[PDB]
Amino acid sequence: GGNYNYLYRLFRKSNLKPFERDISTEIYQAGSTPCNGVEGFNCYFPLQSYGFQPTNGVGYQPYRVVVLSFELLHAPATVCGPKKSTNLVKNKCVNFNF
Amino acid sequence: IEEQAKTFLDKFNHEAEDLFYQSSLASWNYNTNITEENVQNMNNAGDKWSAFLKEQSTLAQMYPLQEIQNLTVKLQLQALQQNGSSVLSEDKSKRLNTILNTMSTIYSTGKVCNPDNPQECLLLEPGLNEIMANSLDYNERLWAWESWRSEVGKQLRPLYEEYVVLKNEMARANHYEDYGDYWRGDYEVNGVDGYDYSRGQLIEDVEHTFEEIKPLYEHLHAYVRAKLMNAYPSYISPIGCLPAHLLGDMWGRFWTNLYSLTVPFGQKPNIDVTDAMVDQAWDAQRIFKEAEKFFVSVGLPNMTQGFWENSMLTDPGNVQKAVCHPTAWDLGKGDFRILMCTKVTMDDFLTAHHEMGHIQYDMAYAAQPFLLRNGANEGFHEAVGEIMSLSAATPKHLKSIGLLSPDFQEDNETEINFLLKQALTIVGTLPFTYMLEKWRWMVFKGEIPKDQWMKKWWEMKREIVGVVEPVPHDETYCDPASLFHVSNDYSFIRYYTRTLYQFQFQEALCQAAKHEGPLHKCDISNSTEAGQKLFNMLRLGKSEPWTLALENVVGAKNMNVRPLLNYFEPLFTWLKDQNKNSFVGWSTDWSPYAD
Ligand SMILES: *[C@@H]1O[C@H](CO)[C@@H](O[C@@H]2O[C@H](CO)[C@@H](O)[C@H](O)[C@H]2NC(C)=O)[C@H](O)[C@H]1NC(C)=O
Ligand SMILES: *[C@@H]1O[C@H](CO)[C@@H](O[C@@H]2O[C@H](CO)[C@@H](O)[C@H](O)[C@H]2NC(C)=O)[C@H](O)[C@H]1NC(C)=O
Ligand SMILES: *[C@@H]1O[C@H](CO)[C@@H](O[C@@H]2O[C@H](CO)[C@@H](O)[C@H](O)[C@H]2NC(C)=O)[C@H](O)[C@H]1NC(C)=O
Ligand SMILES: *[C@@H]1O[C@H](CO)[C@@H](O[C@@H]2O[C@H](CO)[C@@H](O)[C@H](O)[C@H]2NC(C)=O)[C@H](O)[C@H]1NC(C)=O
Ligand SMILES: *[C@@H]1O[C@H](CO)[C@@H](O[C@@H]2O[C@H](CO)[C@@H](O)[C@H](O)[C@H]2NC(C)=O)[C@H](O)[C@H]1NC(C)=O
Ligand SMILES: *[C@@H]1O[C@H](CO)[C@@H](O)[C@H](O)[C@H]1NC(C)=O
């Protein structure tokens, strides 16, 4: 029957700055005529909804996306990979790191 | 301003794709599982699509059309701004729909009763089509031909006269001169630097291409006439026209039921691979999987993998009421389904290749906007489907796909049997199609007044087609309206141009696949360069003029009849030797009653 809860914005005045976010819901104004908060020609609601349905060809089915962004300000340190600890071979001239 | 029209169409392109989807998804559930709780499920979901489109149509006239520069956004705007009906008065608009419903139910429910038994009565499709396709009795074919026209066609005569007046009013309010000029608006092309095409230019290109088929059609008409005199002696003149009730069906549209009387060498079996399919235990799925391997052989994509679950390749395991008719569906959102009830036969092995060709055409232009997702004209869509069927019916393809003894010998006697069966369907329908649209074009513009409709109809049968009526018909009959496409408001010139595009595509693809022999032995398997020649047209849609689409495959800007004649030159050479003692041509003075 269509999952109409997943919307996207399809009209904006100007492209986003990187990592900028815009949840407003003002009536878009395409033409020169002012809109006064009501719909009509050249006065469009700015949000559309994917109507997802299970019998959609691939490329029409929902994909979930996660974007990891590693940043490095100027602190002293922070999270990082794990670690691999070898074994202790006591009783032999060895090259060690503790 | 033009940038407001672009923002108009993108709201259209995302409300339409969803509303067209579920209006076509509900039509799938009715077609594959019939209840009445599905017919009411598709009538309200069908009307939400139609009510939405007239709301956006009346919004489209706020933008002018000549203040636009981009050709693509102009093409989308003109296809949506089209008024069509609704230009009439609101009491004339309901009179036109009453006529179209009355003419459609006369054709489907009209009955003919026997004069020896008035309690037995036949409909057209069960019983009257079987007499015209199977009988060899002269008196029974003459009864079924005349009684369908005198009992059903006489009811359509006062309805078709009122239909011409109301359709000419609707066409002249949309700035055409008549309704025939409205039908020729499909082939019109406006201002794309050298690829233009006028709506009156279609009339000369049909008549210029037709006078090069008349040498080939005259030798086919003379050979069939000489073979019909053995089947009906004392009924056919050796220098005259053919009687209209001895042609294989009700209207003489196809001559394909005359093959058992006109076969050149009846002691050679025409090749039929149906027994080799049931000897290797081929299921329902093998016929499509070998069809998918044909298309991936030429360089075309696989099926979409939603194609295999959602489709219904047979009638179900339930005794399930579901219109069983081969077709290809394009519901939207990249969801392609094929609906057919396939049996293990070489017939449905071939129409599997035909119906998959509609899918591969549909998968290619799916990146265009919504209003340009059709064929480039009305004739391209069926023509791409039938060059897939011609390449799969060759014995060269059948012995490499595993279905013919590697020790098979094709002789020159079986190629004549195959080519003559093709010419009874291809060449035999071309003067019928040309004559019928020429008659309907002259009726709409008024060159034929209504006191000469049936006079000019039968003069054009004797002169163009070479077919004479067995009983004289005055102006109380309407013999064109007894055909389906005339009484159900359909255009008929799409069957003429599709036949010419089909051999232009096939000859252009076989020069790219490096063929060496005759054109009728060709196969485009294992190539890649031919598929690249085909794919460059398939992805255009309606975004380009159709004359620009033809040069991407053929290399010309117009339809041409010389590739059609090259297909039939082995038959045309053999036909001119069988008509050394015959008379080629016909007389328009002889009649089967005029002695
Ligand atoms: C034809 O399809 C309809 C709906 O798709 C089927 O009707 C009902 O479908 C619902 C599912 O929403 C089931 O819960 C009901 O049991 C179905 N009705 C009945 C009477 O079974 C319908 O069954 C389908 N036709 C056939 C012959 O199965
Ligand atoms: C108007 O025409 C231009 C070219 O005549 C189209 O521009 C192309 O647009 C697509 C995507 O919109 C780009 O990927 C191409 O690179 C553009 N081509 C050029 C040469 O810049 C434009 O799409 C047309 N307008 C619409 C609404 O389709
Ligand atoms: C479509 O039909 C209308 C008549 O219903 C034609 O006249 C238009 O009338 C409307 C008002 O109902 C005006 O807004 C339009 O300006 C009129 N036509 C235009 C745009 O000049 C109209 O001409 C028809 N449109 C077509 C496709 O020719
Ligand atoms: C099929 O090919 C054979 C072999 O050439 C043809 O037989 C020849 O026919 C001509 C004309 O009748 C004769 O002059 C030759 O002598 C025949 N050849 C032999 C070896 O006898 C035959 O006519 C061809 N059939 C068709 C339908 O084209
Ligand atoms: C055309 O394509 C078919 C399908 O790939 C080729 O058929 C193969 O032929 C070889 C030897 O003739 C066999 O060993 C393979 O088993 C066949 N494959 C299949 C899937 O049946 C065929 O050879 C190709 N034609 C040419 C000239 O390369
Ligand atoms: C098409 O599908 C077959 C298996 O079904 C696969 O082997 C082949 O690689 C596919 N074609 C392409 C171009 O990936």
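We number chain B the way Swiss-Prot does; in order, the residues shown are 21-615.
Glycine too: its Cβ is placed from the backbone N, Cα and C atoms.
One entry in Swiss-Prot concerns the mutagenesis experiment B:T27 to Y. Its note says: Increases slightly the interaction with RBD domain of SARS-CoV-2 spike protein. In sACE2.v2.2; increases interaction with RBD domain of SARS-CoV-2 spike protein; when associated with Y-330 and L-386. The mutagenesis experiment B:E37 to A is recorded by Swiss-Prot, whose note states: No effect on interaction with SARS-CoV spike glycoprotein. Under the heading of mutagenesis, Swiss-Prot lists B:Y41 to A and annotates it as follows: Strongly inhibits interaction with SARS-CoV spike glycoprotein. In Swiss-Prot, a published mutagenesis experiment is listed as B:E110 to P, annotated No effect on interaction with SARS-CoV spike glycoprotein. Look at Swiss-Prot and you will find B:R169, B:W477, B:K481 tagged as chloride binding site, backed by experimental evidence. The feature substrate binding site is assigned by Swiss-Prot to B:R273, B:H345, B:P346, B:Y515. Swiss-Prot gives this note for the published mutagenesis B:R357 to A: Strongly inhibits interaction with SARS-CoV spike glycoprotein. Per Swiss-Prot, the feature Zn(2+) binding site maps to B:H374, B:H378, B:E402. The active site, proton acceptor annotation in Swiss-Prot covers B:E375 and is backed by sequence analysis. Quoted from Swiss-Prot for the published mutagenesis B:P389 to D: Increases very slightly the interaction with RBD domain of SARS-CoV-2 spike protein. According to Swiss-Prot, the mutagenesis experiment B:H505 to A carries this note: Complete loss of enzyme activity. According to Swiss-Prot, the experimentally introduced change B:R518 to G is described as follows: Increases very slightly the interaction with RBD domain of SARS-CoV-2 spike protein.
In the three-state DSSP assignment, the secondary structure recorded for B:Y515 (substrate binding site) is helix. Within its own chain, B:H378 (Zn(2+) binding site) has B:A348, B:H401, B:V404, B:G405 as residues 6 or more apart in sequence whose C-beta sits under 8 angstroms from its own.
For B:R169 (chloride binding site), other Cβ atoms within 10 Å of its Cβ number 22.
Cα-Cα distance from B:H505 (mutagenesis position) to B:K481 (chloride binding site): 18 Å (rounded to the nearest whole number). Less than 8 angstroms from a Cβ of chain A: among the recorded positions B:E37, B:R169, B:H378, that describes none of them. In this structure, the CA atom of B:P346 (substrate binding site) is 38 Å away from the CA atom of B:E110 (mutagenesis position).
Here B:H345 (substrate binding site) is compared against the recorded positions B:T27, B:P389, B:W477, B:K481, and the shortest C-alpha distance is to B:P389.
B:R273 (substrate binding site) is 31 Å away from B:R357 (mutagenesis position) when you measure Cα to Cα. Of the listed binding-site residues, namely B:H345, B:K481, the sparsest Cβ surroundings within 10 Å are found at B:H345.
Ranked by Cα separation from B:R273 (substrate binding site), the recorded positions B:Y41, B:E375, B:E402, B:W477 are led by B:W477. The candidate set comprises the recorded positions B:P346, B:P389. Of these, B:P389 has the most other Cβ atoms within 10 Å. Look at B:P389 (mutagenesis position): DSSP puts it in coil.
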